[PDB]
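Okay, so here's the structure we're looking at.
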Amino acid sequence: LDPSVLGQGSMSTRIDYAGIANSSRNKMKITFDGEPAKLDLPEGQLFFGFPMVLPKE
Amino acid sequence: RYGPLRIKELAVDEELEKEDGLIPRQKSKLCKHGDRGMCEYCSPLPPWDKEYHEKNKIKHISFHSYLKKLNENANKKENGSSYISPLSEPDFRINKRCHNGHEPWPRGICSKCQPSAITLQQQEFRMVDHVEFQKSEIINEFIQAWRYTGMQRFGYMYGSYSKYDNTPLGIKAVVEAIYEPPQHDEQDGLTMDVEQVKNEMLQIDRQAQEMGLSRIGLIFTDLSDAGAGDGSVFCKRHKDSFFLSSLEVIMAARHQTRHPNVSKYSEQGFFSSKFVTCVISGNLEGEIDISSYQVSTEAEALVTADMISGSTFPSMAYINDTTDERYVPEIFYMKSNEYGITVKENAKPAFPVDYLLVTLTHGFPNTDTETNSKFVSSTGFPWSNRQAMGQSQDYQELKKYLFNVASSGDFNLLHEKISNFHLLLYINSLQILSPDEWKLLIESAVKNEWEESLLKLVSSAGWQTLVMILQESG
Amino acid sequence: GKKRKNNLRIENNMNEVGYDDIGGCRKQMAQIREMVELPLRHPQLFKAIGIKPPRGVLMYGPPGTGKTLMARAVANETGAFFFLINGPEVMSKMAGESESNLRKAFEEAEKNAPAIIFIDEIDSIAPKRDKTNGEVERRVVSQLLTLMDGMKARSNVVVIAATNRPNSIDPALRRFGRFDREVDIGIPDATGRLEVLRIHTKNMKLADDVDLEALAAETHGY
Ligand SMILES: Nc1ncnc2c1ncn2[C@@H]1O[C@H](COP(=O)(O)OP(=O)(O)OP(=O)(O)O)[C@@H](O)[C@H]1O
Ligand SMILES: [Zn+2]
Ligand SMILES: [Zn+2]
C-alpha cells in the first residue's frame, strides 16, 4: 500500500543500507532497535532512504 | 592600550555594534525609592536577558547580544588587562609542533599538547536570527521542480543581510534568488560533483557580487507524497525522530567553515559564518512547510578535524578512531535530566545530533507592498541547469520571451522583463555585450532609477546587435 | 521650594525623607553631607584646589540608629541619581547573578553621573573572611573589590555602605581607593531623644498632658 521507496528504492539498492544494518546486527526487516553502524558517504551526497517513523499521534 | 583589530566587516555588523539594545522598564510596584533612582526591578534590561527571551518565546540570544554580554562581563576599561580578545573559535586539532622535550605527536606526546576531552552542549546563541524570502515564487519554482520531475532538488540562495527588530539586536537574511548547480537528483537522494560545483560557483559568485548579491545558504527538498488523492506529503521529520540527518549536518558544517564571518573581536578575525540551511519536508498536518537550521560553532570545529561521520541511524552521528594523523579525545555530551541536574554521558559509539543544531525562524514580507525586492521575476525565462526537464535556455526562448517587448517599446514592460536574475546570467554567458554594456544593463535592471540607463542600453550598439541577431535567429 | 520642589512640601515609596526627618545626629549628618554633596554639587572646588574627592564612605553603628534613614535622606536631598543595593537582596539570587546585579548597579550609576550607590547592609555580601564559607561569598567579594577599585578618577560617583561593626566586613574593603572614610553612629543623648520623640509624635493625636522632656530623660540607651 505504501510506496516502495519508503525503505527500499534508488540509492538504497546502490548503497546497501539493508546490508549495513543487518551486518551491524550480526556483528529482511529494518528497525531502529539495536545500535548504529558507521555509514560513510562521499562528500556531496544526501541520503533520504531511512525508514519512515511517522508522527507519534 | 590595544583594542579590536582594524578589519572591515559588513555594514550590518557595524550598525548593530553601534546600538546598545537596552530594554527599559517602568517603575515596578515593588520599588522603594523616589522618582530619581532605581534599585533592581527598574534598571534597564540587558539585551541578552534570558528571562525576557524565555518569556517572549525566543530560543537563542541574537549573537550580537552575546558579544555585548561577553564585553560587559570582561575587559575592564582603563586597567586590569590589555584587551584579551573575547571571541575565539574552538580548535580540536592536535599541536603538531610542541617540542616540549619530545618529538611530534606520532612518536611522543605530553599533557600540554594532548587535546582535552570535548563536552558537547547545545549552543545558546545564533548568528542569523531570521530568513526572509522576498516572494513566494522563489520557492514555488523550486518546489515546482520536484512536482514535475519527482526527484529531489538542491540549490544555493543568494541575497543579503539586514537588521531585524523583532528580536534584540537580531539579523535577518533576505534571499532574492536561488541558483541550482548541476546535480544528479535521485528518488531517495541527490548527488553532485564537488569540483564542478565549486568551479561554476566561483564565476557565479563573481557575477552576483557585480550585481550586489551574495551566497548566504543552501536549500534542498525532502518530499515523499502520500497515497491520498489530494497533494499531501508524509511528515518524516518531527519531534521524536530526526530534524536534520547526520550527513546534511556534516555538509552544512563544511559550508559554514568555507564562508567565514569576518569579525573584529577574534584573533583569527572570523567567527561562526552567517550561513543558513533550509529544508522543505512538510509539517505535522501534511503540508509543504519549510524549516531553517544552522549548525553550532563546535560542530563546525568538529568536522574540520574529521572526527564525525554519518550513521545508519538517521538521528545519531558516529565517531572515528585515533589514527596516526587525527587524534580524537573522549567526547561527552551534556544533558539536563527531569530533576534539573546536568548529566554527562560518554558517547563514543554514537550521539544524537540535536546538540549540534540551532533553529531559526523563516517568514515572508508582509502583504504591504514595500517592493524592496531586486527582481520582479522568478516566473518566466527558465532557471539554471534544469536540462533534465524541458527548461533549456537557448536563443529560441529569448526570441519568444524578450523580443516582443524589445520590438514595441513600453520601457516599463521592457524593464520588468529584463529584471530576471537568470536572464541576466544567461545574457552575460552569451558574452555578446561588452563589460561596460553589461554593467549598465545590470544597473538598469536592479536600480530604482533605470529610465536613463534603460534608454542608454537600448540605444547602445551592443544591445542593437544583440536584438538584431535575436530577431534574425529562428 | 524644599526637597527639590502642598505640592511643594512647604505613595512615593520611602521618599520625601529629608533632613527634617532626622534628629540628634548633626555631627554625623555634617560629615556625610561634606563627603557626599560637595563632590557632586560643586565639583569645581576640588578641580580648583587639585584633589580627588573621596569615593567610598563607610557608615556603621548599632541597629536602629538610622543608618538607612540617613543615607536615603542624603540621597533624596542631593537631588542626584542613586542606586539602592540591598545585601540580602543581592545574596538571595542564583549563582552568577549576584555579581551581575553588582556590575549592573555600578555600570548604570556610572552612566547617569552624578550618582550615589547605597550598598545597604554590606556586611552580608562581603563578610569577614572566616565566615566566607564557599566559593560564592568569595566570588561576590572579589567582584565587589574589582568594581570598587576600577571605578574611575573622573566620574562623579560616590558609594555609601552601611554595616553594624567595623570588624564584620572583609578587611580588604577598608584600604586606599575604597571605603577609606568611615562614620560612626552612637546612641543619642537626651536632646537627641527629645528631637526623635518630637519627630515621631507629630501626627499622633496627643493629649495635653504630655511631657516629652520627661520621656527623653527617662529613656536612656534608646
Ligand atoms: N534620628 C533618627 N535616628 C534613628 N532612627 C530614626 C530617627 N528618626 C526617625 N527614625 C526612625 O527609626 C527607625 C530607624 O530604622 P532604620 O532602618 O533607619 O535603621 P538602621 O538599623 O540603621 O537601618 P538598616 O538596617 O536598614 O541599615 C525608622 O523607623 C526611622 O523612621
Ligand atoms: Zn526601583
Ligand atoms: Zn607536547
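The numbering of chain B matches Swiss-Prot: 107-580, in order.
Per deposition record, electron microscopy, 3.0 Å.
Just so it is clear, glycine is given a Cβ too, placed from its N, Cα and C backbone atoms.
What Swiss-Prot lists as domain 'MPN' is B:237-377, and the listing cites sequence analysis. Annotation of the mutagenesis experiment B:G323 to S in Swiss-Prot: In npl4-1; nuclear-targeted proteins accumulate in the cytoplasm.
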Where B:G323 (mutagenesis position) falls in three-state DSSP terms: strand
Local Cβ density at B:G323 (mutagenesis position) - other Cβ atoms counted within 10 Å: 26
DSSP-assigned states of the domain 'MPN' (B:237-377) in counts, ordered helix, strand, coil: 43 helix, 42 strand, 56 coil
